[PDB]
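S.K.: What follows is a single structure, and I will ask about it in a moment.
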Amino acid sequence: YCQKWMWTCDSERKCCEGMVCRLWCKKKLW
Amino acid sequence: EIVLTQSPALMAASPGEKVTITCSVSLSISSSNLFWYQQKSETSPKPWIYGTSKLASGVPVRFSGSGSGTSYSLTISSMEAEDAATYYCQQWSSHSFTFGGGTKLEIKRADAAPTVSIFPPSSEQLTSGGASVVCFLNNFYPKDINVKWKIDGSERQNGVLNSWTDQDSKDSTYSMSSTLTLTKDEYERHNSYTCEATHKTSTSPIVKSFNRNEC
Amino acid sequence: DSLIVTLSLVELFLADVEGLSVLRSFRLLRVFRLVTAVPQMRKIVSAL
């Protein structure tokens, strides 16, 4: 599954839609 | 680091056709550092667009390309016949330069049959114990063509030297040379040597050959 | 002080995206506490 927000992302487990992997799941500008 | 990817690698056009290229990115990057370059035949490249929308000096007004985010483009509105060259797109990084792959355009004109002339080996290579049968194919459109070598009907594919040409600015055709290199003893064991030209403009491959008549 | 710490934690949630270079500045804004925390420096600045 895609990584839930506020979880330590890496190269093999990307985040879900609307987030950028920057050592964990971070949101984006509204 | 950041890497770029282009599409398409090859695409052709005619004067009166409006073309648009792509430079795809691997990560979200602001607009203020992304540059274009154009390289003609045997020329060191030149800067083309500074800062993803603004043009440089010596550029006619038919050139623009814009956007934001993660996808950019360059659109030529009324394409000339001198825009058959290779492009590049650049992006600046933490401390590294990263260019693109290369984006080549071609000029189209009418179809034609290839003009074929085969030459015998000279006398001085026969003294050196060798032989080289060259079959020139000049001024044909398009680039895609296939040739064969027939030695008394036997289709030989060993000892073939092929090299194409740059697209000419005079007529937008292509030229090609095919070389059949032999030895001295091999050149005398047979009689006929035949190079043919298989092309989409003639369903019968024409035959230009030579015999051992005073040879 | 609470405003500065709140802005830094707001940066801690969201992303320093390369298409918007605003949010690095709130991370760099943490330095101004080094005046406000020392009471002697507070006294001198209030005297100015």
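Recorded method for this deposit: electron microscopy, 3.6 Å.
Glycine is no exception: its Cβ is also placed from the backbone N, Cα and C atoms.
What Swiss-Prot records for this protein is below:
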type	residues	note
MUTAGEN	A:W5 to Y	290-fold decrease in ability to inhibit Nav1.7/SCN9A, and decrease in ability to bind membranes
MUTAGEN	A:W5 to A	At least 10-fold decrease in affinity with Nav1.5/SCN5A
MUTAGEN	A:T8 to A	No change in binding affinity with Nav1.5/SCN5A
MUTAGEN	A:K14 to R	In K/R; 30-fold decrease in ability to inhibit Nav1.7/SCN9A, and change in ability to bind membranes; when associated with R-4; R-26; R-27 and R-28. In K/R,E17K; 110-fold decrease in ability to inhibit Nav1.7/SCN9A, and change in ability to bind membranes; when associated with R-4; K-17; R-26; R-27 and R-28
MUTAGEN	A:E17 to K	No change in ability to inhibit Nav1.7/SCN9A, and change in ability to bind membranes. In K/R,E17K; 110-fold decrease in ability to inhibit Nav1.7/SCN9A, and change in ability to bind membranes; when associated with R-4; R-14; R-26; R-27 and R-28
MUTAGEN	A:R22 to D or E	Important decrease in ability to inhibit human Nav1.7/SCN9A
MUTAGEN	A:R22 to Q	Moderate decrease in ability to inhibit human Nav1.7/SCN9A
MUTAGEN	A:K26 to E	Almost complete loss in ability to inhibit human Nav1.7/SCN9A
S.K.: Please classify the secondary structure at A:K14 (mutagenesis position) using three-state DSSP.
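M.R.: Once the DSSP labels are grouped into three classes, A:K14 (mutagenesis position) ends up as coil.
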S.K.: Taking Cβ atoms only, which of the mutagenesis positions A:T8, A:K14, A:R22, A:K26 fall under 8 Å from chain C?
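M.R.: Filtering A:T8, A:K14, A:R22, A:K26 for a Cβ under 8 Å from chain C leaves A:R22, A:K26.
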S.K.: Of A:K14, A:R22, A:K26, which of the mutagenesis positions has the most Cβ neighbours inside 10 Å?
M.R.: A:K26
S.K.: Could you check which of the mutagenesis positions (A:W5, A:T8, A:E17) sits closest to A:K26 (mutagenesis position), going Cα to Cα?
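M.R.: Out of the listed candidates, the nearest Cα belongs to A:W5.
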S.K.: Restricting to the same chain and to sequence separations of six or more, state which residues have a Cβ under 8 Å from that of A:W5 (mutagenesis position).
M.R.: A:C15, A:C16, A:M19, A:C25, A:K27
